[PDB]
Structure formats: C-alpha cells, structure tokens
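Student: Provided herewith is a single structure, encoded as structure tokens, for subsequent inquiry.
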2 protein chains.
Amino acid sequence: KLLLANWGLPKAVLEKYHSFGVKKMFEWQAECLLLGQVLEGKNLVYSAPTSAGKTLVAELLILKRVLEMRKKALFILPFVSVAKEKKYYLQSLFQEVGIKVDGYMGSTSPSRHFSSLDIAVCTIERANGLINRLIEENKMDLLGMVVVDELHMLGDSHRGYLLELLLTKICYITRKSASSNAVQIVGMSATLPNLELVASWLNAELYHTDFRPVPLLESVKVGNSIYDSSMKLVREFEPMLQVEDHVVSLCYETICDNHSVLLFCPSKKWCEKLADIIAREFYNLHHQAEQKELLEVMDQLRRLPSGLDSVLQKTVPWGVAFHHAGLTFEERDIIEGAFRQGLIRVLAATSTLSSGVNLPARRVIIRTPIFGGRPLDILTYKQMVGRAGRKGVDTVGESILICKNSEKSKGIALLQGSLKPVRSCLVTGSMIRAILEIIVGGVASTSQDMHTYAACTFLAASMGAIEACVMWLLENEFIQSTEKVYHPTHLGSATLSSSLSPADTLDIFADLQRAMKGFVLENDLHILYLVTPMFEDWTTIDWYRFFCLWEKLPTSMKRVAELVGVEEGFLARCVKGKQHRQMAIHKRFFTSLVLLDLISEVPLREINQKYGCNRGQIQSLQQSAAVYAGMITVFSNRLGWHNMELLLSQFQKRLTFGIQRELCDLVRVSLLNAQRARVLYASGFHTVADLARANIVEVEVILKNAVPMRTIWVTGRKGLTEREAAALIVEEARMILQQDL
Amino acid sequence: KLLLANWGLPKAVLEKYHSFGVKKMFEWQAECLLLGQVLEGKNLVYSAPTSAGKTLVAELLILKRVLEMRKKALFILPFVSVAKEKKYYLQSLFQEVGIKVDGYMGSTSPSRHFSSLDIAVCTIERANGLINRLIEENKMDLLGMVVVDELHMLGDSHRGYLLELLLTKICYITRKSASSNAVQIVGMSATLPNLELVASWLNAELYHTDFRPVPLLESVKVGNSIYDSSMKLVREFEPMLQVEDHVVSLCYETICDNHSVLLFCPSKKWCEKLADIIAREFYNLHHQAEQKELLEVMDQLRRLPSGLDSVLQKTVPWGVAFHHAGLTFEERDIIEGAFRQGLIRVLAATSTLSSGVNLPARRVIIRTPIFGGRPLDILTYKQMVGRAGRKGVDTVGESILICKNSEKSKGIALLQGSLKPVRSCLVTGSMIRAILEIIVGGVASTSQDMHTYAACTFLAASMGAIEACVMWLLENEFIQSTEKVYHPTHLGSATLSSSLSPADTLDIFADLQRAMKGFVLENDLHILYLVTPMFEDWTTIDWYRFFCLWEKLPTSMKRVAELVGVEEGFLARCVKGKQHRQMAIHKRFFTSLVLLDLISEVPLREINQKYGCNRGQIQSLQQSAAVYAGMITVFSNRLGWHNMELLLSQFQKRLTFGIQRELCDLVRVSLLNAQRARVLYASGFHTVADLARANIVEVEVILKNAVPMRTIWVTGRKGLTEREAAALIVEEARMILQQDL
C-alpha cells in the first residue's frame, strides 16, 4: 500500500510523477487521505511543513474527484507568480490525461470559456469573482471541489478575507441544498495553533503533522559561537577566511561542501551590497588575486528589456547573484531558475522571497531579526526557513539567524515562538461585500435567511451588527427596499459582476459618471486615468522630478489634468515648502503618466531614468493596473454604459504587455511579451492571422536581430533556443486560428 | 447576324436573357458594337432613347471585356435606387457564370474585398472613392473597363462633376502609360447635341441614334382639343364621363383599352388629391353608385413599419395609387413593383419618378408645364415621357401635356426644344478636389505634368487658373512645398482616402478637433452630431415644435447642445420674432436629434407625429447620414485618431438600418431591415452566429406575430412568402458563417 502505483492514478500521471522524481509517498499523506470520509465527499483541512510536500494530498484528492465525478474544480493561490508556476506544473501534469487547466491571474483570462475549462488555477481575487459568476446563473453544479491554499492567510491579510468569504459562501450553498457533499473544500496551512476551530468551521476532519523529509535545526549565533534553540551550543563558530558579523564565512562553509546558501537581506539597498561583497570575497579566496552554463545564464540577461544590471555584472559570473522586489519581473525567474539547477550558490534576497516560489537551499541565513524597522513576524518566519533541506539530496537543513547586542532577546523569540491564531477580519468594509455577494446573486432573499448566513461565517463558528449594515446598503442605493425582501439595483448588480469592493464603487460610480461632462480622446491619459487602481506604496514619489515633467508635458496632456482635478497651480509647488483626496488624485495622475509611457513602449531603462521608479515597481504596477481596467470595463458593461466600455475594452491588454494598438492581435501569442512582437511587427507581419502562415526560416533571422544555445526566454518554460521559440511562435499562432472559430 | 445566339455569349447568359424577354437583336446596337475598333479596347460614348434599351450595349461590351481579358470592372449609376436595381439585375444575370458583382451604394459596403469583386455597381460618389483607392496602392491593373451612365449629367449637377473628374483621371492614367487600350470607358446618354465633343474628349468614336422600338407622339391640349407638336390637330378631345382640365377624362380613355397611365403631378399635395379623385370617380363611373392580387398588394402595405397611409387606403383597392418623394422608401418599391406587373392602373407622381427606375405606361400625362414654381427643364422632359410605350406590348406611346391660358407658349417650348449642351463645371470648389485626387495619389508629382493633366480635362478639350489653385492647397496645409515638387500631408492624405471634398474637410478638421477636447458618452448625441452631413433641404423645420422638444429633452442631452455651440438662450426664440454658421449648427443639431430616435427604434409613425418630418424625408436622411459616418470614420483613421474612430466605428451600420447595438450582428443578414430582427432578437436569438443554426420551423411562428401568400417584403426580390423568407433568413445567415472565415 506504501507506493503510488497501488493508489488509483492514471498511467500518464504516474509516469509524469516519475519524471518529477516523486516516487515515494509519505506515510502522513497516506494516513491522512485514508483517514475518515474525506474521499467520498467530506471536506478536509490539514497542515504540514512546506518542504514536507503539502501539494501531494491536494493533487491526489482533486485527481480522484475529477476521475470519479465529472465536475469542474478550483485552485485558490495567493500570488500571481506562484499561481503561474502552479498552473504550468498542473498543465504539464494533466496534458495527456485530459483535464485541461487554465488560470485567472488578474489580467490574463483563458481564451476558452469556463464550461470547457476544468481546473481554474487562479488567485483569490479572481476565484471569488468566478464563484460569484457561477452562483449568478444557477450553474454551480459544475463546481465539485474547491482547493484553497494557506488558510492561515484568511485572517489579517489584504486578500485572505476574500478566501474566507468564498469558503463561507460555499458552505452556505452546501447547507442550503440539504433542505454526500455537493462541493468539497480542501486546503493546506502552516503550523496553525487553532486549526481545529477552522476545520470544524467547515465541518472538516482535522489532521496536523510536523513530519519533515529532512531534519531541520535552527541556530542563533552569539559573537563567535552558535547557539541552538533550547539554550544549547551545538557548534563552535570559527571563521576560515575573511577580508563580529562574519556574514561571508557561513556561505564559505557550505560553498566548500558543494551546496547553496540563501542570504536573506532586510532592505532594497542591503541586497546589492551583500551579494557584491561575497563575489568580491570570491576574487581572492578562490583565485589568489559550471562556467560554461553560468555564462549562458549571464547571456540570458543580456537581451532582456532592461539588459543586465550593473550590480549584477560584477557578481553573476562567479555563482553569486541577488533577487529582491526591485528587480525585473523577468530577471526574477531566471535568477530563481538557475538556483533550482544549482548554477548560483548564494542569493541576497528580501522578505518577499519567503512567500514566493520554492527555492531549496541547504543553509538559510537571516541577517537581522528586524526587517524593515519592525520585528520579524512569526508567520513569515515559518516559511522563511522552511526551504532548508532538499528532498533526497541534503541530509540536514539549517538556519543561522544573526543577532547582535540586545536584539538577541527579540531575535530568540521567533525560535521558541508559535504562529499566531487566525482571525476573521469581520462596521467592517470586509463584510459589506460578504452579504452583497449573496443578496444580489439571488441565493438568499429573506432577511431571516440572511441572518442564518451570518451563522455560517467564520465569526459565528469562532464562538449583532450584521442586520444594521444592510441598512448601510439600503442608504447607498445598492439594495432597493420592498415588502423584508431585498432586491438588487443597477449599481448593486454591477459591483458583484465586476468583483469590486463596495467601498471603492461609491467613488468610481461618481468618478466614471464625471467622465461624461468632459472627455478627451487624442491621448490615452484620461482613459488611463480611469484604470489606475490607487497609489498604495508602489513607489516613493519625487516631487521635483514631476515638476520638470509637468512643464514638458504636451498641451494635449495638460488638458486631462485640469479635467480630473489636478491643478497646474498646485503640482509639486506647496509640497516642497511643506487634502487626503487630492494626493489620491495627483498620485492617480502620476500612475496614469507612467502607464502612458508603458503603453507607448518606452524602454524600461529610459523610463527608470526618467520616472525615478525602478523596474521592480513598474512591472508590479502595470500588472495591478491591468486588472483594474478589466474590472472597470465589466463594471461599465453591467451599468448600461456601452460607450465607456468601447474605449476601455482594449486597455486591459495594452497595460498587461506594454504594447500599442497595432500589436494587440500579435500579442495574443503568449511568447511575444513586449519586444518579440515589435520587431516581428516591423517584419511585415501585422496580424496573428497571417502569422500562423509565416515561413519558419523567415522568423529566425528577424528575431535574432534587435538585441538590447538557449538564449531566448519565454515565461513558464525557463530558457529556450532561438530556433525552437520561433518554431513555437508559429505553432502557437497556428492553434489559435481554428480553436477560437 | 441580327440574333443574340450568333453573338458570342455564355449559353446560360443567353437563356437568362430569353427569360427576360429580350431575344430580338436590334440594328443600331449591332452596328454600334461592330463599328470601328470598340471591341478591341477603344472606349465609346453613344446616345440612345431610354426605352430603346441603352443598357444592353454596355452589357455586351462588359461581357466581351470580361471574357476576353480577366479584369475587374466598374459600373457607375445615377442614384442609390437605380444602382441597387441594376446590381440586382446584374447579379441575377451573372449568378452561374462566375462574375460575382456587388455594389457600393453609399452606406452599404461589400462583405468581400474588391480583389474577389468583379463588377462594382456603385454610384458616382463611391465609384470615385473606389478608383482613388485603386490608384493609391498601384493596383490599377485590375481596372480594365469602366461603365459610366448619363454623361449628360456630368454638366450642371451636384455629383456629375465627380464623374467628369473620374473620367479625366482615367484618361490621364491611360495616356501616361503610353510613354490596344489600358482601360475601356463606355457610357450612354440622352439626345445630347454636343456628344461629338464629349466623345472626342475621351478620344471615343461617336454614334447617336433616335431609333425607338415603338413610336412616341407628343401632344398639347387646347380647350377641348389636342394639338400635335408641329401645329397639327391629330385628334378632337371629347370627354366621356366626368363629375377645361378634364384630367380624369384622358385616363378614362386608356382604362377602357386595358392599359395603364402615369399622371405626373407638381407637388406632394397635388399627388394625394389627384389620385384620390380618380379613385373617387372610379367609384361612380364603374359601380353605378385583379381584385385578388390587388388585395395582396394592399396586404403587403399593412405590416410595413409605417403601416398603410390613410390617403392610400381610399384609393389602392381600385387600381389607383400614388407615389411621390414623401412616401416611404419601402412603399415606393411595392407601388412601383405592382405597376410593372399591371396590378395598378393610375399613378400620381412627382418629378422624382422621371430619373428613377423604368415605369412603362401607354399614356403619360403631365399636369402643368410649371413644376415647383419654375419652368420644366428640357433634360428631365426628354426622360420624362421616355417610358411611353411598352416594348412588344403597346403599338403606340403618347404624352399629353396639359397647358392653360398663356402657359401654352411656355409649354410648347418643351416640345420643340433640344437638350442643352453639357458643360464642365470647372476658383472652383469642384476642381480643388480634381488635382488633389491626383497629386496626393502619387500618380503626378512634377508641376509641369500637373499642368499637362489640366490638358486632359473636359474644359481643355472643350476649346490659366489651374496653377493658382495649388497655391490655395499650399495655404491650407493640404500640400507641403518642397523643391517644384508637391508631396501630400497628413490632412491631404486623409481627405483623398475618405473621399470628402476639400471644402468640407476644413470645417470637419476643426469640428472633429473641438470634440477632441471635450466629449460626452452616456448618450449617442455627440457622436451623432459629428455624422450628420448637413441640413440641405431635407425638410422645412418647425421652430415652435422644436422649442417644446427643447424643454422635454433630458438634462444629459442638454449638455451636448451647449458643447457644440447650440444655445439654450437662443433656440426657437429669436426666429419666432424675426448667423449663417449658427443655423448650420441648429439644423445640424436637429438632424442629430431625429437620428437619435432613428437609432432608438422609435416607430416612424410616432416619429412623423413628433418630428413633423414625413417618412419620405426620414429614410432619405438616414441613408445620407449613414454615408457620412462611414466617411468621418475613415477620415479619422488616416489622421491618426484611433479613439474617435472607435466611437464612430459602429455608427454607420446603426444609421443605415435604424437599429441598436444589440441587433448590430443580427442585421448583417440583408433580410432583417428594422423589425424582422427586433422580434427575432426577443425570440432568444442575439447573434448571427447561432442564428445560422436556428430551427427552421421555430422562426416561422415568431415572424408571423408583431404585425403593425407573399405578404412579407424583402428589398431586391419584391414580395416573398413567410415560409420562404424565414427559410432564406437562416440560409443567408448560414453562408455568412464560413465565407467570412
């Protein structure tokens, strides 16, 4: 029984698994999935270490559910990058067996409809919208199982409350049908203390494991000695070569052992300095003063849109790199891609890598217990170290936290600490959407039943103001009051369909309706002004630099600013010598100005030099602003505004890829991101229609030129050869022609 | 030799000609076709009477050209209705052979490109644009044979100068290639006096004939007698039954002979009164106080969009009808359709029927020499009575002009007069486009050649200021001045492509750059304000009615008027108690307000009652305004305005058929004009895609309902049965699905 072949799986799936190296099944997964009545329909919640293989239980459960009862399923993942990686893994796994998978990661939407789509591996923000749409036209029989990830994020988080709302809605719809389970709910979590309460909230049978494929031993150093967690000295620290911190020495111990190291750094500036030093310390400690594959990785960065970084130039060709938020969204995969293969040996990363993709490393070093001026959180610390120890390669995983003076007392708190218990995050702006997701979907109409909905939520199961907050929806025209029985309105029916929080829609409805009075069409700014989401903390603005940009803007552009409240009299004038809604407009204006260059195909390096915001926050802004244009368009569609939908129809695709109107059809190929279609456009190919009929040898030469054997890079498949990618461009464009008609 | 069988024509074409009843081969057509070197390529211009079969010679010439050298050809037709009828005749003739013909009648554009198109049966306004486009991307090798019509219209006319410009451009191109014929130009004309000069202008040999299949004798009435043309009394007038004019008596003479009569009338009011009388006298004079098919014709008028007219109700079910400009564009074909079949026996028409389709009638009576307060023209009169005498049915054709008192002296000038000699109509606003059609097309660049171009025009061949007109084009940025050599600009390159006169584009460029700063989108008025062509004389406005309409307009609508110069303070206020550009805006506003109801599917009867403009002038406006939206969109496309083009992209189709956005795809089927798709839309069919998969029996019942065996009517095939049209709707929608993909 302790072998995958005994368990019921398709032959192709098992063969693909053997290719991935997973041939032995853990005992905890087998006992958990055999435990209870989970297989026959009962929903399940369990927790395991990150390196223990949490994904196996969910994957075999969803495969069994799909093969047993033909029903579409979901897959809820926090971030866009992890969602993309998971979708690619699931596609490579489910190609032959026939369960086509596609994802809704913000801007990108599957070409095929959800009826043909089976497993929608998509983020929470779009999973909630898809669940709402499925609820809308009484088509929930397709849903058979929803897979959630890191249920511990449903507490204090900017998007986990959406996951909690979706799960409680599914539980409500399941209980209502009882008037074995219609839809199953499975998830995985970290070492939560209260997971029984969450498991019983979804009436899920609980199981918690601390099993690890390789041992993990945390460590803290005190000067020139290493202390274990429980007041124990496990080893005496002795630096071999260096030119109290001794940060370089720890990597050197592992480097001579032929293994990698993760050196997580606190801040943006700290990442560059630390990876520079280790490469500089590799000048003398190994020269007294795979190379072939390292150059190719260095070659991969040469013809990226932003080229190769100056700081990376002095470090990459020795096995030392670094990866933070400020780096390009393209470089981040390549640098992380080589780490899996082992080309790179030391990384200088920030805290963002903790919740990102899986990056195994024998030794993980954390520079300071203080991350960004605040103590390190326990929840991120569990995933912070959990990467230590490769399955089947390394017999020991370690973590060496670095503490100084009195910070050791705060530094040691995480070693003996435990993950904080989850909350509900539920007047509350996170709950105004909760009922409005159900009152306007037609699922619940009577108020007494709507009260019973609040009994199905996390807050009720944890153990007043629910009814009084409907009156708030009564005030804001969201719900019309009749004989009580609640019915949706025009504004309310649109908010649910486009998946916006009702807090935002109050301003958007007044802002989108203020575009009637005066609209401009010569420049895309005013259209772009209505799709910039917010300002958040994407970048620190430079007032003086915006002054010089304000003067050099064309007279055409200066008409938009006065049309949306931006003042020529006050713009980087009174701030220098020294209104909450005004800064939310100026920074909305700046976010539209940056996006104007992004849709004008200005090079990212030139934009960085001109806009002062590094490329890390630019690709993290055009990705977020692309989702907004796809939500404003849908919001205007349901509201009976056909004209505004016409102008904003094409602006989701333009922001995603940073292209112009001419390349809109060409970019439908996933292998033409921002430059592989522009040079291809200049080659006399203006549409994806005739591109499918292109000469195979013709596209080889044209793609070789325009440089800013696997030298080209396409997202999802790591590096690729020029001949293969060009052959894939025509192949990808080929299948588009008939599958959409 | 005088037989069609001996002449070289396809066997199926000959059979179709036999089906049309034309089998006898005349003498003048044969001698004209075998004269000289016309067949081998030389262009030809000839004059013949209207009832002599002018079009047949052009038909055999174009057939010989197509079968000899495979090359696309044109066909220039006077107005939209005659062009549409000619296109249907040509299509029904050319079904099986392979010459796929299609028409450019203003708004309507062929689904297929011109490359697959062979004979473009299009009016002058669109033929000029098509040939300009052909000239643009050096594709004139396709053009090999251009058929013009009524070369007597190239003189003083609002659109004939376009034909003259087109012909001189073609001649210039042919002469340039000589540095047996590149393109052959044929046409037919009325009894022109100077046709030798026009023929020699196109270096064409001349042939003029007066042969008539049946004799035509004219008459002038004096008291109670009829006088021939040459001071001769041919018959003594005596009235049989009546209750000096004796207008009913002349018709009653032909009624007893079982033949029809055309009773042309001066104005709309005169048309209703005269046809009402003849039916009223038909009551007492034939009842002492084909019926089955007459009721069916009355039945086809029952479920038209405007229903059945009250004036037509008291006259139609006796064989007496009337047909003027104010009647619906749908009723006009049915009333004229039955006349060809002989169901109707009398008609009370205006002067517009003179230039329309052929309506044979044994006796044609013209009420007054004064038509519309002015003496009747010679040119209209020659074609006014040219329908007298059916070919192969009636042995004699007559015309009885009615004159009173001293008007007989002016009336008889029509009888002995001859058609006025043609002019050139060439500073002149008709010539600014002439060179601009060639200088920006790249055909002619050197100024001396451009001067040589003026030697190829009609004015030069008839026997200074040509060069001075370019300076005007230099002033208005149309042409950039370099070393002289002239090159097109952005504005100049767009005017040619969209086929607008340069006089209009000066205001449009400023008018389309005034909405560029400020636009409204919630209502379609401002978009509609930029597509209303002009005011012309489409209707006489009612200031008081507009004033009340001004008050009841929505507050959103009143934002558009103040945004385009229309004043709330001055609107039907100072006109009542008593600025050329201002009236051109208010009447532009009215034309946009009426069109708003046309695109809101308001019934024409309610619109007529509300807007005071009869249905005849409404379909004559939405046909003209639909072409403008198709020219403004193209003008904005070439000018680098991708946003304003997006809003105006769909507004040509909306104005043509008077539909909304929902029916835009459904209306692609030509059998769903304005109501057969609305009721079909309510049947759960929202797109033409699944309409091709409709159940045949399902569409029968739904089409039967919504009533305001050949009762349904579809343009181009007269009446049709309900079962056939419904079977044709799915069949027509079927062929669309794959032929466009």
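We number each residue from 1, going along the chain as drawn.
Looking at the header, which is where the method is noted, we find electron microscopy, 3.6 Å.
Each residue, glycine too, has its Cβ placed from N, Cα and C.
These came from Swiss-Prot, pasted as-is:
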{"type": "BINDING", "residues": "B:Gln29, B:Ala48, B:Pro49, B:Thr50, B:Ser51, B:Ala52, B:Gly53, B:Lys54, B:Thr55", "note": "ATP binding site"}
{"type": "MUTAGEN", "residues": "B:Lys54 to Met (Swiss-Prot position 121)", "note": "Abolished ATPase activity"}
Student: To the nearest angstrom, what is the straight-line distance from the CA atom of B:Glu483 to the CA atom of B:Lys484, with 7 residues unmodelled in between?
Tutor: 5
Student: Write out, in the order they occur in the sequence, the residues of the chain not among B:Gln29, B:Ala48, B:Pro49, B:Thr50, B:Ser51, B:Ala52, B:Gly53, B:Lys54, B:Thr55 that have a C-beta within 8 Å of the mean position of the C-beta atoms of the recorded ATP site.
Tutor: B:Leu56, B:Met188
Student: Quick one, of the binding-site residues B:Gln29, B:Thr55, which Cβ has the fewest other Cβ within 10 Å?
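Tutor: Each of the binding-site residues B:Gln29, B:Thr55 was scored by Cβ atoms within 10 Å; lowest is B:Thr55.
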Student: Greatest CA-CA distance (Å) over the residues B:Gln29, B:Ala48, B:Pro49, B:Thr50, B:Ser51, B:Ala52, B:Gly53, B:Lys54, B:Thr55 that the record ties to ATP?
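Tutor: Overall maximum Cα spacing for these binding residues reaches 13 Å.
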Student: How many Å separate the Cα atoms of B:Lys54 (mutagenesis position) and B:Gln29 (ATP binding site)?
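Tutor: Computed Cα spacing between B:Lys54 (mutagenesis position) and B:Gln29 (ATP binding site) is 9 Å.
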Student: Between B:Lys578 and B:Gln579 there are 7 residues with no coordinates; how far apart are their CA atoms in Å?
Tutor: 13
Student: How many Å separate the Cα atoms of B:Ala289 and B:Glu290 across a gap of 14 unmodelled residues?
Tutor: 21
Student: If H, G and I count as helix, E and B as strand, and all else as coil, what does DSSP give for B:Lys54 (mutagenesis position)?
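Tutor: Helix, per DSSP.
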Student: Given that 20 residues are missing from the model between B:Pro708 and B:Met709, what is the Cα-Cα distance between those two, in Å?
Tutor: 18
Student: Give me the non-local Cβ neighbours of B:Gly53 (ATP binding site): same chain, 6+ apart in sequence, Cβ-Cβ under 8 Å, ordered along the sequence.
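Tutor: Sequence-distant Cβ neighbours: B:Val22, B:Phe26, B:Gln29, B:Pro213, B:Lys391.
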Student: Specify the count of other C-beta atoms within 10 Å of the C-beta of B:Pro49 (ATP binding site).
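Tutor: Within a 10 Å radius of the Cβ of B:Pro49 (ATP binding site) lie 18 other Cβ atoms.
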Student: According to DSSP, does B:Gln29 (ATP binding site) fall in a helix, a strand, or coil?
Tutor: helix
Student: Which number gives the other C-beta atoms within 10 angstroms of the C-beta of B:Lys54 (mutagenesis position), all protein chains shown included?
Tutor: 21
Student: Before the 3 missing residues sits B:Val243, after them B:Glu244; how far apart are their C-alpha atoms, in Å?
Tutor: 12
Student: Express as a whole number of angstrom the distance that separates the Cα of B:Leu426 and the Cα of B:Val427 across the 7-residue gap.
Tutor: 9
Student: Taking B:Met463 and B:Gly464 as the residues either side of an unmodelled run of 16, what is the Cα-Cα distance to the nearest Å?
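Tutor: Flanking Cα atoms, separation 13 Å.
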Student: Using a 10 Å radius around its CB, how many other CB atoms surround B:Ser51 (ATP binding site)?
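Tutor: Its Cβ shell of radius 10 Å holds 21 other Cβ atoms.
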Student: Per DSSP, B:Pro49 (ATP binding site) is which: helix, strand or coil?
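Tutor: In the DSSP reduction, B:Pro49 (ATP binding site) maps to coil.
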Student: Quick one, can you pull the C-alpha distance from B:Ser179 to B:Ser180 in angstrom, nearest whole number? The 9 residues in between aren't in the model.
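Tutor: Spelled out: 9 residues absent, and the flanking Cα atoms 14 Å apart.
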